[PDB]
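Okay, so here's the structure we're looking at.
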4 protein chains.
Amino acid sequence: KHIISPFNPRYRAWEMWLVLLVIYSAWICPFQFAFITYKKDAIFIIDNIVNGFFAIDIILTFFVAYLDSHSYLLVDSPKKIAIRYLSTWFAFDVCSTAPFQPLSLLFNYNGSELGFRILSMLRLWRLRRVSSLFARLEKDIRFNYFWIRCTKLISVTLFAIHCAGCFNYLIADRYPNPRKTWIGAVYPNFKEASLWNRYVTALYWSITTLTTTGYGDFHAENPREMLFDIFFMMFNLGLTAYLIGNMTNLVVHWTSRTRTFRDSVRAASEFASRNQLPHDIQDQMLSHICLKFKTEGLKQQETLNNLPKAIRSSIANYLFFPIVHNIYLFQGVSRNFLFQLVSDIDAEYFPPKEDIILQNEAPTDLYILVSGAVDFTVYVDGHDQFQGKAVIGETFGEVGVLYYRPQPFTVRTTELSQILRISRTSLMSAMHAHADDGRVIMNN
Amino acid sequence: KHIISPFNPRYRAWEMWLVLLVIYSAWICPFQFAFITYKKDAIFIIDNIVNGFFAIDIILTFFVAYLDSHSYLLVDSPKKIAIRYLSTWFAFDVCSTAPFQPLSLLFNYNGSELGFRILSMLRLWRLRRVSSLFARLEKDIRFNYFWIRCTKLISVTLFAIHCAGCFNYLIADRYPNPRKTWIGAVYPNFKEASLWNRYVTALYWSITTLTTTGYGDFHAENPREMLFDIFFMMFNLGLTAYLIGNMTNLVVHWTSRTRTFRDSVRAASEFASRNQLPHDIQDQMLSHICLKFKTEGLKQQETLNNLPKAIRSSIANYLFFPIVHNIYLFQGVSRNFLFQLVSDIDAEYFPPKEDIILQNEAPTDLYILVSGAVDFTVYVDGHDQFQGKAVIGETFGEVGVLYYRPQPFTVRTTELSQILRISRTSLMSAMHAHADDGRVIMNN
Amino acid sequence: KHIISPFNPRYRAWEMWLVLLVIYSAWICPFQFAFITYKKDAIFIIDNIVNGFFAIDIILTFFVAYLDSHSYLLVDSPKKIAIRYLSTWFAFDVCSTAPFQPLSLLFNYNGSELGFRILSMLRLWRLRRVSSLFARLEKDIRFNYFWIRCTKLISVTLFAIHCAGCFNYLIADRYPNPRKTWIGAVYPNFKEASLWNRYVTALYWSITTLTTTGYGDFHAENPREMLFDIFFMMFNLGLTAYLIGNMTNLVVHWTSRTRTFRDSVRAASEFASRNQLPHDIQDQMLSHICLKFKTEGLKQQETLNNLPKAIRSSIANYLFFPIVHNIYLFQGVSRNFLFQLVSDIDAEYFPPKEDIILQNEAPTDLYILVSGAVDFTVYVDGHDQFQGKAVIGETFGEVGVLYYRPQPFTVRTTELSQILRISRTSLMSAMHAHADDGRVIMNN
Amino acid sequence: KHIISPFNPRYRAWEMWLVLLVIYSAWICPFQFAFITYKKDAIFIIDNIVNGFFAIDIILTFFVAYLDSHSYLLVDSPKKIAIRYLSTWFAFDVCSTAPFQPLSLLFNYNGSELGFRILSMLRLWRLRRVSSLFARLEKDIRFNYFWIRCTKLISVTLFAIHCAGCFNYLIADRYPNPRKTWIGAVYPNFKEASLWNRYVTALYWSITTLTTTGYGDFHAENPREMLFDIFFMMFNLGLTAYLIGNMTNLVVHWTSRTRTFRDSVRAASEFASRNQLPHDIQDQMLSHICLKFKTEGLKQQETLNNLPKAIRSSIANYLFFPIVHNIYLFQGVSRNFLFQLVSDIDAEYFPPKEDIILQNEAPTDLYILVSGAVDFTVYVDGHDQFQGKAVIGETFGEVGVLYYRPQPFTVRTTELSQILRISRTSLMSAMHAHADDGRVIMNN
Ligand SMILES: CCCCCCCCCCCCCCCCCC(=O)OC[C@H](COP(=O)(O)OCCN)OC(=O)CCCCCCCCCCCCCCCCC
Ligand SMILES: CCCCCCCCCCCCCCCCCC(=O)OC[C@H](COP(=O)(O)OCCN)OC(=O)CCCCCCCCCCCCCCCCC
Ligand SMILES: CCCCCCCCCCCCCCCCCC(=O)OC[C@H](COP(=O)(O)OCCN)OC(=O)CCCCCCCCCCCCCCCCC
Ligand SMILES: CCCCCCCCCCCCCCCCCC(=O)OC[C@H](COP(=O)(O)OCCN)OC(=O)CCCCCCCCCCCCCCCCC
């Protein structure tokens, strides 16, 4: 219709500008509540320009498409747009837009009272535009997760230091008795003096109790600050148990790859020590785990067991398709038979001096050497050698279909392919009875 | 029999009222132990009305059915009811009901002594009605788990602040020497003065050491408070290691859905970067993981692999039964053959521009388009198109039973069904040899 | 041979007595190092009786069998016993037995010096008998794990409070300058006075910094205590990060059963809300998860998938063997055919009003009602009913071997057995072609 | 070519020497920044000898092979070596080598200024040689993981104590007002006195706030130290939430073997208590879990399900190959038939008095006794006995191919082999129709 979708450029840059008017309007919202208690006319225009840019956006979000939850498609219908916005965030977001301190200055008051500037704390209710941006950026795959989760953990404590260093200056500044307050016991005057733009003393108190260091030079004196310190030191129990529990969740997400690798190396050194294995086979099982971690990641088979059928079969056709193409065992065969390279477990990456195929074995699989070198041997000491692109196991459908002639083992560092009795024995039926003819030509 | 079962309304509202008489009777139980040490006749009637409502419930729970543990059925037998209650919570719950301070006032005493009002601390033994309600509400599926586990974590610390701010006023109030106590060193009188209903000073001390802030304005002076601070600061080691360990368990339960999603996106970007994949296939595997998370949740296949046989087969008959009904390949077929839509993996939700079926493939499955659109193509650039309810893979049991004619790929956002060679090839035997006749009519 | 095995009664009660002489000899080992610096003749006999009971056990452990690591059998050979004990714990355990303070009093000294009573700190090296008992009791299945792991966490901190409250009294008691120490700044004399058997002041200092409360009434004054507080406050970083990390491991072991239950309920309420399921099928899938948790535990199928072959088949022969015995479909059949009740998935426990078998289905399984009641119905509203021990699905090998006549659904609370086409169709071969004869007699 | 590979001995010992010149050059880098503010000529030669050994290594790393990331092979090409080093760590590592304090002494200055010795803090940028050594040693399997991860956790806090105890002495030493600083309020002079080589006071302040103990004897006085304490106490929130989250990760890696063992024992005692099993079968299922943990580890089947095909088949040929060799059922058979001992589940280790084979069962497997003893019995009380190397189940391919004659059960402690109907029934095809002849000879 005549509705703008909630995507680029005239809306995802307007929404990024209203975030900068929430970070500002949640900094001066408890700061002018305590320190700058005049608010005559100097900052008065910025807090009304900003409050005007949040009245436009009440109008503007009756024209956004909102991306329906049960259909996963955009809704372009100005009635269902309207009933949704009027039921979730209209009675909440119009109570943060109507001016109480600027506009209702004209009735009787002087722009300052206790139960009249507390109504200006509803400009902290527009913080949901920032909290619903951290929820959106966590699922955006082009943004990091360790540096969004810590930005959410930093911005919460920076707001808890600020909003409780300005709520403990109001208890001291509005005490009818003399300086028997937390700041008055060491700095006896602290008013109309001591450089009001440097409120570092009020933040130094808040960081000392939120981190639970506690020096005791600033502490509660009157029973008004004993109530506030009880309600603040119960908040800091819940805060530091939330930062520690979140950083514990992040360290586990940090170091889970290197820890489950050191679990499987440990479990394969417990196995080769209980059974008193020789050193010549313990090195073959430990060099393989180290090379599987360097090359195949940690969970690669679980990664591409979730791709449906055609994302997986298109990965295996960019990868090693001209490897299985130009070998002699499939030469002059049709395109559609070498379009079944969909069960190649090509994640081999064998280390040097590792046996791929033993001397005699149940001949389960052929291997295709992608890059590297392999040296055949016979029962005591023989010598044959395969080159950098050949096949090393093709005598599992011929005169030795119950045995193996050589015992190959790598020399440099070799990547193989491992086609395993599902595309030569369990693929009798599709095409290519010609492959069994191409093998006997090489044996002359 | 004549026995009331432990369910609604005359028992699950009576049990909710005795919880409010435990929250009260665990607040004034250490409060009148220390501050209001008179207890002449003012609060005396409320602590005996409440103590009478706990004598009724000793009688009443000889008539409750209790829901046997090895049979999972209610026991209505007034003898086995009686032996169970007399062996678990009778010698414990009659020691919290007999009045020691009210009733044994009449022998010799004045209602106050050290070893006589400590016997009134057995009214803290009725706290098991609250602790066995948090265990019941955690397994009730109509109550939340993140806001029951934090209510249990708040009520434990609120009781630890209260019961140790009233046990450290008794050490100061009952010290025979003058004000060389923790409160006497700063407020030298603090007795018969300083507004006894405002005991905020005793809670301000307890919150300062339980959170381990520690200001040092209130500290131990005499060796009676040095013993109590040792036994209290060893409790706060075990308390804050229990709140942090529980909130770490809750944050892991909070953010496990978005963290294992960002693990699988990371593992599929490590795979497409080691193998140097082109950008045109990396976008197909990354847009699929993002859409599988939005629609199929996280573990949906593990959810409905635990439903037995008929909960699962009734889900698949409300869902997409008139989808597989009115298509041409099953038209005029019996009801009982299209009552085997029990292996439809209908959780497709394919993104736009994703290939469902390649050009040539092992023809494993037919697909039924539920909602969306799909455009067929030929080897270079062709064009055919399926509508919003048709079948896009039905040539896997006919003239191309070893191949595929088109290569379909989505355009809008499409949900499919994927019946896969278990209800057309491995269902030769039940019924419907007519389905192979309905296909040749559409090919004319 | 003539060797005692390391088991009951004359050795596992002697070893439990030497543990009580380690708990004692690790309490007075830093206590007489600092406070009771005389040690003339009063406690002198107990520290030599105890030191004699540890010289017997050097002799005695040349006659213990020790239970070999690679063979899991006891070694009774007094030579290999000897080489093992002489290589692990002989040069360590004879350095904790030879008396330096008692026995070498006779050369020149008065039983006290700095570099002579530090050699009596090697009586802390016999703590390995306690540390190797916590490792043994953790794998003993008749002892708890939550109350052994916390006893190890309590005994470590109780020793860290004691051994660092006695090492910070030696810095104050042996300072050549006057009372400008941590205790001397508030209690100026503190020597030959202030009730030496009450060293609570030295423990009150240690608990204040180990829990990191910190009051500042006792702090370091001289640069000897500034060095000790640096080496102690680096130990308390490693200590409280070890208690919090261990209690986090215990809370996860505490509450893993109720948390993964609330994960699977949540995942099945996300599934029934995205697909807009009716309320009459959402209650069937949610009442089943709640009853599977109450009765089948959490992981029962993973429990008895690890028992080898005959522990599992003997569980299923005590359980529900006279259930499958005396039914009509196996009546007059041999013992060895109803000795194949080894694939009965009897963990049914169906809730009320849950459908077991639909109206028409692939007839996969028969069910045997163990306890409860079941009511059959026909397509709209019919009525038949099975009793408390009958068979409800036996028409899957007869005239309806492609269908189902009724649609049973529970009424009370029912436990079933579910034999599923592996002991009636895939057991044609063993015995009992008579079972197909017993079915046609009941149909007359 | 003429290029040295990054391995032993002339490079992996040169790199270990430059680590000792980073540990030194990150200790005196903030130490001479604050305390030794002269730096005339005494330490001047060591900070230029060290700065010369880091100018050699800028030259030397244009000749190292670097082990390519996508090929896992060394690159010997002096052009691609050069473009890699010039793009990662050349503009970073030449800014830490050019002398600013020594070499630019000759222009105008006296070797000390604020914005001139801050440029000597770029000698902290050579710390990446230490941080990239902890990343390398974590994946080296010949080094431990619990004592590399704690060495990284100790070295971070030792640097945070040092670098913030020297940055808070510069605020006190360079304050133009008199001693109204943190150290000046208690030690009023502290300059040209109080033993400058003992800066323990500046570390005692830093350890008191980093561990959040907080005594209050040293606290901020001027508004320069109130800014530094805010920026430091926000760092200590992020530091102690990183040490606790890392030690929680290490304790879970510490005690995961004994915790999942106590989970499976608990889950098998919940199962044998709900079903009211007799004590004679509960002991058989609990003694088996305890012996499977002692011998088979925790995850042994998951260990050797990842070895490819020939590491696994060479483990089973060193292990129990002369066990299956010299038994009567395979005597005089070829080598290649007893080269298929690749499906032997030899991890039995049965406890005493445990039934291996019941009286009548589906005869699924034969067993070969490796070490131990086994006693046969008949239905009530019979007696036969197998020796220490015999076969105990071979009547599953003969006259009782639907039954079992004895019911063996162990007596001492027995390890078996369990060949299970895949090498006698599903190996009809390879060789050895002679094995069925060798069985009838033993039955005479
Ligand atoms: C130097 C100063 C300069 C800077 C000055 C300030 C600049 C401000 C700039 C703006 C900052 C942004 C502020 C808002 C950030 C957004 C916050 C947010 O999104 O947090 C939401 C968070 C939800 O949790 P999260 O982990 O995101 O959940 C994921 C799954 N939903 O939820 C939270 O935030 C949770 C926070 C934890 C709070 C714990 C409270 C525990 C309370 C326990 C009470 C105990 C009982 C007390 C009773 C005492 C009575 C006697
Ligand atoms: C009122 C008082 C009354 C009572 C008085 C005292 C009575 C004493 C009675 C005896 C008490 C028993 C004492 C011994 C108990 C046995 C201790 C034990 O077994 O602990 C071993 C434990 C091993 O760890 P655990 O988790 O058991 O391992 C499981 C897997 N192996 O290992 C541990 O213990 C670990 C302990 C943690 C220590 C952390 C140290 C961190 C160090 C940080 C660095 C310090 C040095 C820095 C130097 C660098 C300079 C910058
Ligand atoms: C206005 C301000 C004041 C307002 C006051 C309000 C009045 C209070 C209202 C009453 C309401 C609260 C009533 C009490 C709460 C009831 C909840 C409860 O008790 O829960 C039981 C809980 C069970 O544990 P949970 O983890 O739930 O177990 C799950 C699996 N069973 O178990 C627990 O809760 C366990 C408690 C944890 C404590 C652990 C600390 C013990 C450590 C001791 C260490 C000693 C070591 C000694 C070392 C010294 C060495 C020298
Ligand atoms: C007795 C005294 C003697 C003194 C001797 C001194 C000798 C020192 C010799 C040198 C010692 C080593 C120094 C270098 C340390 C080397 C280790 C290192 O840097 O490692 C990097 C480490 C990496 O992280 P790790 O978890 O290993 O990652 C694994 C997966 N990549 O990363 C880290 O280490 C991370 C650092 C810790 C994290 C700190 C978190 C702080 C964040 C909070 C900041 C808040 C900012 C607020 C913003 C306010 C905005 C207004």
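By Swiss-Prot numbering, chain A shows 49-492, in order.
This deposition comes from electron microscopy, 3.2 Å.
Note that Cβ sites are derived from N, Cα and C of the backbone, with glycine treated the same way.
Record features (Swiss-Prot):
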type    : residues                                        : note
MUTAGEN : A:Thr256 to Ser                                 : Increases calcium sensitivity; facilitated entry of calcium ions; when associated with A-267
MUTAGEN : A:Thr256 to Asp, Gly, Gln or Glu                : Increases sensitivity to ammonium and sodium
MUTAGEN : A:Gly262 to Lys                                 : Abolishes channel activity
MUTAGEN : A:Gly264 to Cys, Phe, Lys, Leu, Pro, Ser or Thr : Abolishes channel activity
MUTAGEN : A:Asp265 to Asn                                 : Affects the pH-dependence
MUTAGEN : A:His267 to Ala                                 : Increases calcium sensitivity; facilitated entry of calcium ions; when associated with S-256
MUTAGEN : A:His267 to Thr                                 : Resistance to the cesium inhibition of stomatal opening; when associated with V-269
MUTAGEN : A:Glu269 to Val                                 : Resistance to the cesium inhibition of stomatal opening; when associated with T-267
Proximity to chain D among mutagenesis positions A:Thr256, A:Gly264, A:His267, A:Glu269, where any Cβ pair is under 8 Å: A:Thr256, A:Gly264
Neighbouring C-beta atoms (10 Å sphere around the C-beta of A:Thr256 (mutagenesis position)): 27
List of the mutagenesis positions A:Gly262, A:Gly264, A:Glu269 facing chain C, defined by a Cβ pair under 8 Å: A:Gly262, A:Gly264
Residue among mutagenesis positions A:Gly262, A:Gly264, A:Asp265, A:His267, A:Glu269 with Cα closest to the Cα of A:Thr256 (mutagenesis position): A:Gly262
Secondary structure at A:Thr256 (mutagenesis position), reduced by DSSP to three states: helix
Cβ packing number for A:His267 (mutagenesis position), 10 Å threshold: 23
Proximal but sequence-remote residues of the same chain as A:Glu269 (mutagenesis position) (Cβ under 8 Å, at least 6 apart): A:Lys228, A:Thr229, A:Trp230, A:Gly232, A:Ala233
C-beta crowding around A:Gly264 (mutagenesis position), within 10 angstroms: 23
Those mutagenesis positions listed as A:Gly262, A:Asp265, and which of them has the most Cβ atoms within 10 Å of its own Cβ: A:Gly262
